[PDB]
Amino acid sequence: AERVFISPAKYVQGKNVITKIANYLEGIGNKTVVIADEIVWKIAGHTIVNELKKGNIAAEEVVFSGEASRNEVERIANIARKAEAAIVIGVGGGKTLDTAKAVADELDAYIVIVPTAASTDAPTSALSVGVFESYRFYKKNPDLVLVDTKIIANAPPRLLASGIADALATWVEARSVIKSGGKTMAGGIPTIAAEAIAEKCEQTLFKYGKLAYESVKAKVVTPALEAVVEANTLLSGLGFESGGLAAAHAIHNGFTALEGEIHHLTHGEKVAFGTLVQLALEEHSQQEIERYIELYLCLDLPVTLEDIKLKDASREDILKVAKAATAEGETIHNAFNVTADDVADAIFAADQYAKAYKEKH
Amino acid sequence: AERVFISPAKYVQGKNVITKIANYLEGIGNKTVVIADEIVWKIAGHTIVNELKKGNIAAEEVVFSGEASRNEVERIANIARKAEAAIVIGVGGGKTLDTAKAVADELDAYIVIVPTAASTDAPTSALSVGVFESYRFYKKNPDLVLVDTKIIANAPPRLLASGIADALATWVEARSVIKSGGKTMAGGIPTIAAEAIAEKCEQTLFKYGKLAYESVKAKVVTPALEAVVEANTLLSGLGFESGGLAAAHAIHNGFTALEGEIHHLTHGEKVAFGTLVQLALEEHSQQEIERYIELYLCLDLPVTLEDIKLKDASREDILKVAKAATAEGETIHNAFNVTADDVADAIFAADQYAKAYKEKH
Amino acid sequence: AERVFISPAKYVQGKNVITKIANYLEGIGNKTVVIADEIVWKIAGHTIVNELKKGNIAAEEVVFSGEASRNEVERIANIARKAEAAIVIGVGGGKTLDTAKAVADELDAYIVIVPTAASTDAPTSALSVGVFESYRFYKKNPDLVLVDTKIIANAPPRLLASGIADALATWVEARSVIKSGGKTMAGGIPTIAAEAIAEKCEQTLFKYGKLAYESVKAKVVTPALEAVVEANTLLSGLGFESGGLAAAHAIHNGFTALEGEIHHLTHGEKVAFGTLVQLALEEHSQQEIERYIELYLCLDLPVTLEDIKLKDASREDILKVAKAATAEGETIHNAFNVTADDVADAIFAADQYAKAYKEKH
Amino acid sequence: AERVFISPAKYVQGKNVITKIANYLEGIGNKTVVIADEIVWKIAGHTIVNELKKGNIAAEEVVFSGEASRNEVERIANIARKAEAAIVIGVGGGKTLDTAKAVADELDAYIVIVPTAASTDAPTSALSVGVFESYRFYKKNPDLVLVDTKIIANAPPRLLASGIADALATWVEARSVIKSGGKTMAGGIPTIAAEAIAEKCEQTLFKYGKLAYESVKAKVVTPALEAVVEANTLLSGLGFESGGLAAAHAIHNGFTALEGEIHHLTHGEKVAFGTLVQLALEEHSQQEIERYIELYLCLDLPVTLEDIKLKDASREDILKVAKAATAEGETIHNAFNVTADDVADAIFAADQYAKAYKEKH
Amino acid sequence: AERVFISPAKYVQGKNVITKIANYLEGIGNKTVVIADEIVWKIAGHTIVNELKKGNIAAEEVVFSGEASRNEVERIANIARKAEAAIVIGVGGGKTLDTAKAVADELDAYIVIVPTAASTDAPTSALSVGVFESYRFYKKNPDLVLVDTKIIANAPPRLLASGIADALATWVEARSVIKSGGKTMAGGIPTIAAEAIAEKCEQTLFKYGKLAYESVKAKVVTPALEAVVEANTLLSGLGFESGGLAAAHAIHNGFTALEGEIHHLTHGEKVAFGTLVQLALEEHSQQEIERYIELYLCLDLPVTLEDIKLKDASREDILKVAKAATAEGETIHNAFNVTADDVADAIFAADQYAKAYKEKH
Ligand SMILES: [Zn+2]
Ligand SMILES: [Zn+2]
Ligand SMILES: [Zn+2]
Ligand SMILES: [Zn+2]
Ligand SMILES: [Zn+2]
Ligand SMILES: [Zn+2]
Ligand SMILES: [Zn+2]
Ligand SMILES: [Zn+2]
Ligand SMILES: [Zn+2]
Ligand SMILES: [Zn+2]
């Protein structure tokens, strides 16, 4: 079997790096399109445009509607066409970054991804996704991912905790794919590079995660925050894409089978619970499971069905989640041979294990 | 300080993957130019062309002159222009792959790199180099690095040993840059991703290196050979480019200050000795140094001045090597504060340490 | 001395395996007799009969009176004779399974044992037992032990805790027989196979026991519950029969010398206390003893005389228990050289040690 | 998935236990048939008959032709029919024991298996097998396996070394099935009981194997020999049947695709090499592989192609072995996803690894 | 069971302590009898008498005949009677010290034991023994054991090696009695004091034994020699008497069943082989056994049948040794349940294990 590793061309992370944007685009082009929603234009959008102007780089300001639909992409791509911009700059959260990637594919443009929170590991990836249907690949991983830690230190602590949750799934999922001989999102078995990256991701989070969370609460940049932002973005990104997905993200996707307040949680908050479910489907001792539960609690992340807005959910409701999670083509099959009923049982088990832990402290 | 990580867009490694070349180029183009020297055209060049024809992909066969000069690049680029090929495929050793990268930059073409030996970590890099003058960056890291382990299992054992030598410098050099707060070739401080990759590189080589060497001697592909080819290519490549260079490659470059039979050694063989010199400049116990010497000997690699064709070299000759190695702009300054005289002393020390080891077994 | 190992011919465990009963009996016979009490006929008895009918297997439904007496066996054996059934299927708890084994011996019939709780390690054994008089062997160990974890996940949590208690005695007792050169129930010294099984039994219970207990409380099947059901049934069964019994089960038997509410406790609940008594008769540190007490408490099992309904029992009452436990022929002599008075003292010591632990938390 | 564990009903091992044969058959029957070949009748056959006569047990003496064919079984079964014997006693090596099992299935007779060497783990199993075609199950595992260590201490040392070789494959193969989620010969996933048994098997052999080999050379029974005979018979038997087979026995079977002197080696000698091939297909360091090679050499077992009478074998010959080993239905697929070409490469690698070790000592 | 510990009243060890003899006897008496053979009178006998005269202590010089018979004791006791001596001083080797103890019992005299070699652990004991018949206890352990290390440093190295051999049996034998619940020579189970003493004995010998052996070869007193003399005398003495005897000394006694050159070996030399036999009867790995063999060889002690003058001994001869060793009342039954045949096998096994070790170095 062939091993495959893919990656964005360049990843740059540091305090105030947003100010050198004109610098990194020098020998690339002098015309760009900048995509952000209303809030983000105030947070970083104008700062970016102003930095590009200083360097004589034109910039068409686009206000993202807030929905990553084909129409919005078509609308934005037209604007870029007319402005004849060769560089797409997406700034902000998930939906904006995905839209920007779709836009860049239409135009065959150089794409710069500028996250304003380290909340998911979508930034460096070549893939995207009310009910989940499938994963789709873009033509490439992003050309430049620019991560400004000063910006992230000012984003809500809840968003850093969410990114830690999403990154904590990386080693759990990749390890299960490596052990089962399964395939990664990249198409082949995992490389040793991805295994090393994924395992280091977990180590970095257990070591610095709480200190990074406190740093954000005080809105300061520290070595601990720099370490966790890299884990949440570069390690988690490469780890999941080239290391492999399994049950945790399948459960996250399964939640789309339900309607309700659960959908106000972040991707990371849902993945935290999904990760506990994967651990309940594996052979771990009580102490190994509690090591994760303890960390989630110290980051104010959800660990019970009640925490994810599914208090007293019925077996039938959980079964819908399980059926969606075990749909043909889901990632859970890359590491497990389970039925929807096994998965439904594991969801209730994880809830019971977390409650048992809580009723001990 | 900003951390920077760069990487080729896609790395694919496996037995007989050369046969799926038309498959990986499908949604990219139908016209290519293939670059290889006379020997390599027989080894893999024709197989590639034949695989491209089956998929209706045109291919201009170019015979590399054997010298990576501006003229040769200009000559090859013209041919590609006329054929109006959008994909450059370079097959073979170092000089051919570098030339192919230069060609792809002229044409702004998609580039595929196909090494026929896992002898250096140049394949995945965005950089190139009778006396060494400086490093120069290409506009990008390669789009696709395709590594066929069946081909490498048939290449000379000496070439695998050379690649292991070059890869064994990765952790030594990167660790010294990380400890000193120095910068990598990529421009910033090392990421945690590169540190993880570099350290895993060394572990993989001590674990599987000899088994991989025996596999090649028997011309068979095994899990051990697959592990070492990845270490020699993807881990060593990312590790040195994004992890950092230091004294070992500076010494390799310093040898160009001399004329002689030493220049028939491979890049890896020279780096092996360069690595011992770096260890002699650091604070290690005798046992730590011997751990490397032992491995080099079991791979038939050079460990003494006599082994690198500099038997009884004079202090003045070694001083020339040291002066070149400590030239302004060399990588040794990223991790050390040493003079040419300190380096000359370390070269003789490494030789003495290796002899002392040999005169013990 | 000869080593002897005995075992049921086949052990099958899994979720919903009760549904493949007709499948496992295919090449055996087409006529059976099913034995269960009133409650169990509703729990699993009818499901089994219905599964046998689908496969054209006749089944005489027998309602167990609830008492494992010679008359009941004779009564059931007659029915089987008349129906001329060649397979006996016993479903339910201890008394029913023993009766079914006795029935199968009368008829020389193939016997299937289907426990509805994993509460004791009697299922796989070839032996049986108001005052205890002696152990008696059946002509064989059961032909097929079929353990459906979905059924056990729905049985009371108290019954799983009881089975864990009975299984926690396995390594304690077998280790003492191995160390003393004593004989097992199977007739010779223990094999290495039994030692391995017994020791793994304890490890499995400390690792997964609490998670399995929580799984049952939520009525779900998990890897942890699957592990503990095997420990409680196959490992504990082989471990005690072919590994050896010692003081713990001797104390359990000694309780029959008393009348009272203590006899409403389960076999496992009594063995838990019996196990603490054996530990008090051995040389263990306070920490080693507390490791077991801690686990018993987390499973809501009894650890004091008060817990086993013998609050403020008199020395004379405890002495009766001790005399019965040290009767000629009891298993305590396979590992200890103690008098009834030593055993009476150990019963009070275990109570005092547990109280001391409790008066610390 | 369901876990399944099967086992012979009773295993008895000890010095001179052959003398209590009449004792173990008391409450079973008074008429038997004894099967052995010419040599074995002298070694133990007459001793057994004489022991049965003392207890008034009739015994039809059957001389096994030496070939385990349907005709021989039919011939022997007739004799048993006429003598109307209810017990079949097979004494000797592999072919005799298999024949005896086949005979017992025809007659639905109680079967006693009495090995005269501890050379394979076939004794306790319910299965059998010039080119290998498939495995076939008997209706049951043997009723009684009686292993007399005094007899085995007098059998050739080469036969004990062979049994150690066959038993050393147990943990390697079972561990690979457990890790891959594959199925055992018994039909389901492995139980924890089988994992414990298999792993203890390897430990016992590394600990006592050489001492047991020296014991046999001096023709004496020691604790070390008693431990290894149990490992070679009961642990290896249960471990492979209920723990799982993988690549090692598939390679052993693949050798039947060849004609030649290789077929004078014992089953164990072939499995030793097959085990090295499995280790070459896995990810192990040089030191882990050499730990096994070292032991094989100290037991005078084969480790190279030359040792197994295939010196300078051609790629085409090895490919035939590989194709047979990877046939549809072989056990290698329970733990690996490899092609015949991958397996051919691993055979040459194992040879090269062993030679490399030898050319070091 | 009661635990019992016995000991000589006072043990004094040091360089030149023989010179303070008059000092230790001050408040005891002014008349003594000194017993020694011809050689010892020259070695230390006259020095002692001269030291007693200086202190005005009378001393009847007795020349021991060399045979510890009733007549010799009666002869010596008469002399003491007439001299009306109240103190018996025995100086020299085993037979002399035993005789002196017997003499002191007849007279109810204070007894001083002065060994001139540290070759056995008989000095501090209250017991004694051509075929061995039984152990007999004196009325008391000696009142004063006075060990002069200057004297022992001048005794033959072979005698120190012999004492180390006898002391190396202490922990092996005592540990087996402790594990089996057996009784010591002192009459009850072993105390914790004896277990501590016995285990420290082995540690002291592995740590300092070779250095003490080299010290004696150079005839010098060092801390290492002081440590080993105490181990050989006080630790080994208390350890065997109050810790327990088992198979090793039983084998030593069994040799008396044979006539021949074996009886020129020392007690210690015979115990060394006896110790290897006990290890062969226990469950130890090859490495654990070799740890002792290695030490014996470095002290020039016997490890094979050939070394103990029984080269090519017949099974019948070894069987005589085994029968005597397993006689009713021997110490082997305090820790083992073995037959004479098991012991004969273990004697040949130990020889084979030692040869196997030797044929490795
Ligand atoms: Zn995610
Ligand atoms: Zn809402
Ligand atoms: Zn290099
Ligand atoms: Zn030249
Ligand atoms: Zn029980
Ligand atoms: Zn009541
Ligand atoms: Zn086999
Ligand atoms: Zn032949
Ligand atoms: Zn002694
Ligand atoms: Zn003599």
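Heads up, chain C uses Swiss-Prot numbers, so what you see runs 3-131, 137-368.
For all residues, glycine too, the Cβ spot is worked out from N, Cα and C.
The number of other CB atoms found within 10 A of the CB of C:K97 (mutagenesis position), across every protein chain shown, is 19. C:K97 to H appears in Swiss-Prot as a published mutagenesis result, with the remark: Loss of activity.
Long-range C-beta contacts of C:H256 (glycerol binding site), restricted to its own chain and to partners at least six residues apart, with a cutoff below 8 Å, comprise C:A176, C:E180, C:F247, C:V278, C:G281, C:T338. The glycerol binding site annotation in Swiss-Prot covers C:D123, C:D173, C:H256 and is backed by experimental evidence.
The Zn(2+) binding site annotation in Swiss-Prot covers C:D173, C:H256, C:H274 and rests on experimental evidence. According to its DSSP assignment, C:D173 (glycerol binding site) is helical.
The Cβ centroid of C:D173, C:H256, C:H274 marks the Zn(2+) site; residues of that chain outside this set whose Cβ lies within 8 Å of it are C:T122, C:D123, C:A172, C:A176, C:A255, C:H259, C:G275, C:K277, C:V278, C:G281, given in sequence order. Close to the recorded glycerol site, the chain also has C:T122, C:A124, C:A174, C:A176, C:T177, C:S243, C:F247, C:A255, C:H259, C:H274, C:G275, C:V278: residues not among C:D123, C:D173, C:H256 whose Cβ is within 8 Å of the site's Cβ mean position. Taking the Cβ of C:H274 (Zn(2+) binding site) as centre and 10 Å as the limit, one finds 18 other Cβ atoms among all the protein chains shown.
When Cβ atoms from all protein chains are considered, those within 10 Å of C:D173 (glycerol binding site) total 29, not counting its own. The maximum pairwise C-alpha distance among C:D123, C:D173, C:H256, the residues recorded as binding glycerol, is 12 Å. A Cα-Cα distance of 7 Å separates C:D173 (glycerol binding site) from C:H274 (Zn(2+) binding site). Remark: C:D123 (glycerol binding site) has C:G170, C:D173, C:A174, C:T177, C:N239, C:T240, C:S243, C:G244, C:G246, C:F247 as non-local neighbours, by Cβ distance under 8 Å and separation of at least 6 in sequence. Following the DSSP three-state reduction, the secondary structure of C:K97 (mutagenesis position) is helix. Annotated pair C:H274 (Zn(2+) binding site) and C:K97 (mutagenesis position), C-alpha to C-alpha distance, rounded: 12 Å. Look at C:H274 (Zn(2+) binding site): DSSP puts it in a helix.
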